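Scroll down for the structure; my scribbles are underneath it.
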Amino acid sequence: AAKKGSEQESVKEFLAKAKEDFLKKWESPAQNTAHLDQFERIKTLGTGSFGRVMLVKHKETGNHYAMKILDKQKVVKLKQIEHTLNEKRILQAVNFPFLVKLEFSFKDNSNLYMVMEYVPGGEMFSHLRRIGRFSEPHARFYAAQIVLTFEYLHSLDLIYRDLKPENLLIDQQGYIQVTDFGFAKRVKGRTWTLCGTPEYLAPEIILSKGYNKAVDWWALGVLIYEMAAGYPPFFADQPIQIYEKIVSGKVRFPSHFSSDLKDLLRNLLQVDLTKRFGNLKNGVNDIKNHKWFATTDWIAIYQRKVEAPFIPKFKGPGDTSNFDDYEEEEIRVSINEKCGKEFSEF
Amino acid sequence: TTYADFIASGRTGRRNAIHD
Ligand SMILES: O=c1[nH]nc(Cl)c2ccccc12
């Protein structure tokens, strides 16, 4: 994990080129690259606090996309203006196999719109709950992709802050694509916002301590645990009870967990920041070189050359069988511009 | 079992983000 040879220099090279590309787009964001009327709206794929994600068809090309719709007035009420500007500014600038791609963004009088690649395989969440739990080899396959994605994001000074099965879509190759950057932030040093999902919050977030990218690595610990066990390491009926468990410093593992998996998780679910994997001198390499990942070929994973655990069912284009059904609601566009100043850079 | 306790809990559905 401490070794610095040829392999680590190839990674550096890749990340250096990646940052060059990202910074150009970060400093000069794309804006207003489509219009609502260019899309045929088909069906709701999911919902959040500010609006919904809908399956759409682009009229001029016939391509399907997933269009995230945010109501500007609701974003303001929830005090998510800056977070929403973060989300779009970051998404239009990044480029990685395991991140859902932003194809277009635009806004009208009422709403903000981010048109993303449609990932037809559904949420990992759906598959995980249905099958109960993943085998360790299957969990490892998914986990490896998140490790590389965080290595990428963190190198760009980005923190992701909402890792969970709900935000991981399975594509037609059986690989993961991360969605929802609503809490992603570019920060060098410390930040303090209380955000995320209760089950996945690191101790330092709960205790209002000021934190950094180490919270993403704690969250990876929670994700791997939930994938392999079928339930989270800290769960209860109410968030407050979940937080008490998270800060207690105690964690129990299923008896079927291998000793290697348990060791990795004890190092990720580490309340002590000076001891948490991903946050030490060796950085992500403590994770990449852990025995649990000994069979993982990181390059082959990135190149999508490794055989996936499963390929989602596919009944032609536009099929949404892998997604739950949601109550449909008509998109209304006011005749007056709302919150123009607040979202001017969007 | 821990699994049974989870399945009987109120948080087996999609979990919302929090914000303060
Ligand atoms: O297929 C999708 N692509 N992109 C996103 Cl953000 C998304 C979000 C929720 C549900 C589906 C999708």
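Going by Swiss-Prot, the residues shown for chain A are 6-351, listed in order.
Even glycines carry a Cβ here, placed using N, Cα and C.
So that you can see what the record holds, here are the features copied from Swiss-Prot:
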{"type": "ACT_SITE", "residues": "A:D167", "note": "active site, proton acceptor"}
{"type": "BINDING", "residues": "A:50-58, A:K73, A:122-128, A:169-172", "note": "ATP binding site"}
{"type": "DOMAIN", "residues": "A:44-298", "note": "domain 'Protein kinase'"}
{"type": "DOMAIN", "residues": "A:299-351", "note": "domain 'AGC-kinase C-terminal'"}
{"type": "MUTAGEN", "residues": "A:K48 to R", "note": "Enhanced basal kinase activity; when associated with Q-96, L-121, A-124, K-182 and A-184"}
{"type": "MUTAGEN", "residues": "A:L96 to Q", "note": "Enhanced basal kinase activity; when associated with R-48, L-121, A-124, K-182 and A-184"}
{"type": "MUTAGEN", "residues": "A:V124 to A", "note": "Enhanced basal kinase activity; when associated with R-48, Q-96, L-121, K-182 and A-184"}
{"type": "MUTAGEN", "residues": "A:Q182 to K", "note": "Enhanced basal kinase activity; when associated with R-48, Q-96, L-121, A-124 and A-184"}
{"type": "MUTAGEN", "residues": "A:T184 to A", "note": "Enhanced basal kinase activity; when associated with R-48, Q-96, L-121, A-124 and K-182"}
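The helix, strand and coil residue counts that DSSP assigns across the domain 'AGC-kinase C-terminal' (A:299-351) are 5 helix, 0 strand, 48 coil.
Proximity to chain B (Cβ-Cβ under 8 A) holds for none of the recorded positions A:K48, A:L50, A:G56, A:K73, A:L96, A:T184.
Take the Cα of A:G53 (ATP binding site) and measure to each of the recorded positions A:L96, A:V124, A:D167, A:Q182: the nearest one is A:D167.
In this structure, none of the recorded positions A:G53, A:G56, A:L96, A:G127, A:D167, A:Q182 sits close to ligand 1 with a C-beta under 6 angstroms from any of its atoms. A:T184 (mutagenesis position) and A:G56 (ATP binding site) have their C-alpha atoms 15 Å apart, to the nearest angstrom. Closest by Cα distance to A:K48 (mutagenesis position), from the recorded positions A:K73, A:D167, A:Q182, is A:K73. With a 10 A radius on its CB, A:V124 (mutagenesis position) counts 23 other CB atoms from all the protein chains. Sequence-distant neighbours of A:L50 (ATP binding site) (same chain, six or more apart, CB under 8 Å from its CB) are A:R57, A:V58, A:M59, A:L60, A:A71, A:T325, A:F328, A:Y331, listed in sequence order.
Cβ contacts within 10 Å of A:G56 (ATP binding site), excluding its own Cβ and spanning all protein chains shown: 21. Rounded to a whole value, the Cα-Cα separation of A:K73 (ATP binding site) and A:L96 (mutagenesis position) is 12 Å. A gap of 21 Å separates the Cα atoms of A:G56 (ATP binding site) and A:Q182 (mutagenesis position).
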